[PDB]
Structures are given as structure tokens and as C-alpha cells.
Amino acid sequence: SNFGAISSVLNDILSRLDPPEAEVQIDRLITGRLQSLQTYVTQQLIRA
Amino acid sequence: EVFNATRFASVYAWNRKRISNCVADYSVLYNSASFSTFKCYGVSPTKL
């Protein structure tokens, strides 16, 4: 998922954009991926 | 062949030149300093 990012792939951001924007696109992906892990773990704790 | 073309179109009827099957050096265009404007969106003139 892009989660608002231009691409789901970090290298499609980093190989194209300067840091002032590349970091923005990355924060969008970090938020999404971090939320996914947090959701996953919560669910694992419940079933545990 | 486009940049040093001897003739350009009227803008209402702008021309479209198809560039394919070739090696594209854009650093030679950018750093020629013959251009007053060379604004690349997303990816910088020498990174593309």
C-alpha cells in the first residue's frame, strides 16, 4: 500500500527525489507500515 | 534536433517529437547554460 505515498517502494522515492520530499513520502509509508505492525501485534497478544 | 531546430511550431499547434531507440544524455542539455529555464518536476535535470 502507498498510504498516501507516491509509491509503496522506498527506492521509487529515494532514487528519484531530493530528501526534502523523499522523506515526506517515506513518513507516509512509515506511518502505514508501523500501524500495520502495531495492529498485527495487538492481534497476536489477544490470541496469545 | 529539437532544441537547435531551426523551426518551432506556433504554440496553438505545438509539435510533438517522438524520441525512442536512443541514448539520452540530459546533462549536456542542462549544463549547456543555453537555457534560462530548465525546470524538472519530481526528478532533477541530472538525475533523470
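Heads up, chain B uses Swiss-Prot numbers, so what you see runs 340-387.
Going by what the header records, the deposited coordinates were determined by electron microscopy, 6.0 Å.
Quick reminder: no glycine exception, Cβ is built from N, Cα and C everywhere.
Listed in Swiss-Prot:
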- B:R346 to T: In strain: Omicron/BQ.1.1, Omicron/XBB.1.5, Omicron/EG.5.1 (VARIANT)
- B:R346 to K: In strain: Mu/B.1.621 (VARIANT)
- B:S373 to P: In strain: Omicron/BA.1, Omicron/BA.2, Omicron/BA.2.12.1, Omicron/BA.2.75, Omicron/BA.4, Omicron/BA.5, Omicron/BQ.1.1, Omicron/XBB.1.5, Omicron/EG.5.1 (VARIANT)
- B:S375 to F: In strain: Omicron/BA.1, Omicron/BA.2, Omicron/BA.2.12.1, Omicron/BA.2.75, Omicron/BA.4, Omicron/BA.5, Omicron/BQ.1.1, Omicron/XBB.1.5, Omicron/EG.5.1 (VARIANT)
- B:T376 to A: In strain: Omicron/BA.2, Omicron/BA.2.12.1, Omicron/BA.4, Omicron/BA.5, Omicron/BQ.1.1, Omicron/XBB.1.5, Omicron/EG.5.1 (VARIANT)
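Within 10 Å of the C-beta of B:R346 (variant position) we count 5 further C-beta atoms, all protein chains included.
Classification of B:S373 (variant position) by DSSP places it in coil, neither helical nor stranded.
If you take the Cα of B:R346 (variant position) and the Cα of B:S375 (variant position), they are about 19 angstrom apart, rounded to a whole number. B:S375 (variant position) is surrounded by 5 other CB atoms, counting those within 10 A of its CB over all protein chains shown. Neighbour counts were taken at the CB atom with a 10 A radius for the variant positions B:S373, B:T376; the maximum falls on B:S373.
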